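Structure, as structure tokens:
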Amino acid sequence: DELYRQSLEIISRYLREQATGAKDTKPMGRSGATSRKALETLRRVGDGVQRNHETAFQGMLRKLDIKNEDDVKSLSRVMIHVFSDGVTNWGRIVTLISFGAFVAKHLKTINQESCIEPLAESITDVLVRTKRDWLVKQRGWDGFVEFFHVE
Ligand SMILES: Cc1cc(OCCCc2c3n(c4c(-c5c(C)nn(C)c5C)c(Cl)ccc24)CCCN(c2cc(C(=O)O)cc4c2ccn4C)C3=O)cc(C)c1Cl
């Protein structure tokens, strides 16, 4: 499943980098150029999204009461509820990932960094399993990058 692996490398790097403040300088895998431009796209757009929904993000974070990895594994159901039904567009997907980053920052603050990568997996798993065909028709991460690109 190459779509899942690409999505997880992008999402995982964006989440851990938002939580630690440090960029990950390890080379990317195949489709490296696209994934690097996708992660740059998320650094430009994602922080605007998080500031924009700060009130709603904080409310939802508190209502989910995340404390350990078992809590992290119990988040897919609400995630799926909020994300699955209705219209899909790239902004919705950025919002998914962006709240992911918001939560990853929280996990780092309560010294639960080890939960960031299960978080990332859960996010990727919900994305690819619920939006795969859409992702394929928007040409995947190249479609994402082209969508948010301005010259
Ligand atoms: C990591 C993780 C990610 C995650 O992601 C879930 C999917 C992303 C998401 C959406 N929404 C969220 C809200 C939220 C709520 C509730 N109220 N308000 C005001 C907000 C901003 C919060 Cl607090 C957090 C995340 C989201 C609802 C509104 C925007 N929207 C959207 C919803 C719709 C729609 O309902 O059809 C259409 C949309 C958008 C955005 C663009 N379009 C077209 C979403 O799909 C969820 C969880 C639990 C986890 Cl753990």
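Residue numbering for chain A follows Swiss-Prot, covering 172-322 in order.
Even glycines carry a Cβ here, placed using N, Cα and C.
While the structure shown retains the original residue, Swiss-Prot records the mutagenesis experiment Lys194 to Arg with this note: Reduced ubiquitination. Same-chain residues at least 6 positions away in sequence with a Cβ under 8 Å from that of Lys194 (mutagenesis position) are, in sequence order, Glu188. According to DSSP, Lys194 (mutagenesis position) is assigned to coil rather than to any helix or strand.
Long-range Cβ proximity for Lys197 (mutagenesis position), meaning a same-chain Cβ under 8 A and a gap of 6 or more residues, is found for none. One mutagenesis experiment catalogued in Swiss-Prot, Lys197 to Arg, is accompanied by this note: Reduced ubiquitination.
According to Swiss-Prot, the mutagenesis experiment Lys208 to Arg carries the annotation: No effect on ubiquitination. The Cβ of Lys208 (mutagenesis position) has 18 neighbouring Cβ atoms from other residues within 10 Å, across all protein chains displayed.
A C-beta separation below 8 Å, combined with a sequence spacing of at least six in one chain, links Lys234 (mutagenesis position) to none of the other residues. Quoted from Swiss-Prot, the note on the mutagenesis of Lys234 to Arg is: No effect on ubiquitination.
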